[PDB]
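Trainee: Please see the structure below; I have some questions.
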Amino acid sequence: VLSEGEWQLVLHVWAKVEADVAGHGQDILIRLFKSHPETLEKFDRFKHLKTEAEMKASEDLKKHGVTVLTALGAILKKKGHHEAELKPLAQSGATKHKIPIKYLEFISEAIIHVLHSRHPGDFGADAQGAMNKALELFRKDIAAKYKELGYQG
Ligand code: HEM
C-alpha cells in the first residue's frame, strides 16, 4: 500500500506522461525490446522491425504503446483500488499472451528509465520510490490474479 503523498507523486509525473502518450509509449517499448530482446518475441507484427528508427515509424507499434499506457494510467489513477481494471489484463496475460511477471519487471524498468530521461525535474528520488511502489503493487496483484486463473508466470 502507498501513502496519499506517494500516490500524488505518481499521478504528478503521470500527468506529464499524458502530454505525449504516443512518444512515451514508443520510447518505453523500444527501451524494453533493446534491453531484453526476448520480450520482442511476444509481438508477431513487431519482430520485422530491425532498427530503432523502424520502430518509431511503425504506426502499429505507436498505437500499441498508447493502448498499454492508457491501461496503466487508468490503473494508477485508482490508487490501489484497481481490481476491476486489472482483471482483464490478468486474463489476457495469463490465458492468451503468457506474459511472465519477470517480463512485467522488464517493462517496469523501461517505464522508470524513460520517465527519468524525460522528466528528471519531476522524477527525483521520492517520486522514483513512489512509482516503484505503484508498479510493485501492480505486479503483485496481477501475479495473484494470474494464479487464480492457473498461470504460474
Ligand atoms: C505495464 C504493463 C502492461 C500493460 C498495461 C499492458 C496492456 C495491454 C493491453 C491493454 C493490451 C490490449 C489488450 C489485451 O490483449 O489485453 C495489450 C496487449 C498485448 N500485450 Fe500487454 N501490457 C503490459 C505489458 C506487456 C509486456 C511486458 C508484454 C511482453 C513482453 C506484453 C505483451 C502483449 C502482447 C503480445 C499483446 C497483444 C498485442 C497484439 O498483437 O495486438 N504486454 N497489453
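All residue numbers given for chain A refer to Swiss-Prot; the residues shown span 2-154 in order.
The deposited model was determined using X-ray crystallography, 1.4 Å.
Including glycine, each Cβ sits where the backbone N, Cα and C put it.
The annotation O2 binding site is assigned in Swiss-Prot to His65 on the grounds of experimental evidence. Residues annotated as nitrite binding site in Swiss-Prot: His65. Here the residue is the original one, while Swiss-Prot reports the natural variant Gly122 to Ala with the comment In metmyoglobin.
Can you walk me through where each of these features ends up in the structure?
Mentor: Secondary structure at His65 (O2 binding site), taken from DSSP and collapsed to helix, strand or coil, is helix. Annotation for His65 (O2 binding site): spatial neighbours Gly26, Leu30, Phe44, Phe47, criterion Cβ-Cβ under 8 Å with sequence separation of six or more.
The DSSP secondary structure for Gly122 (variant position) is helix.
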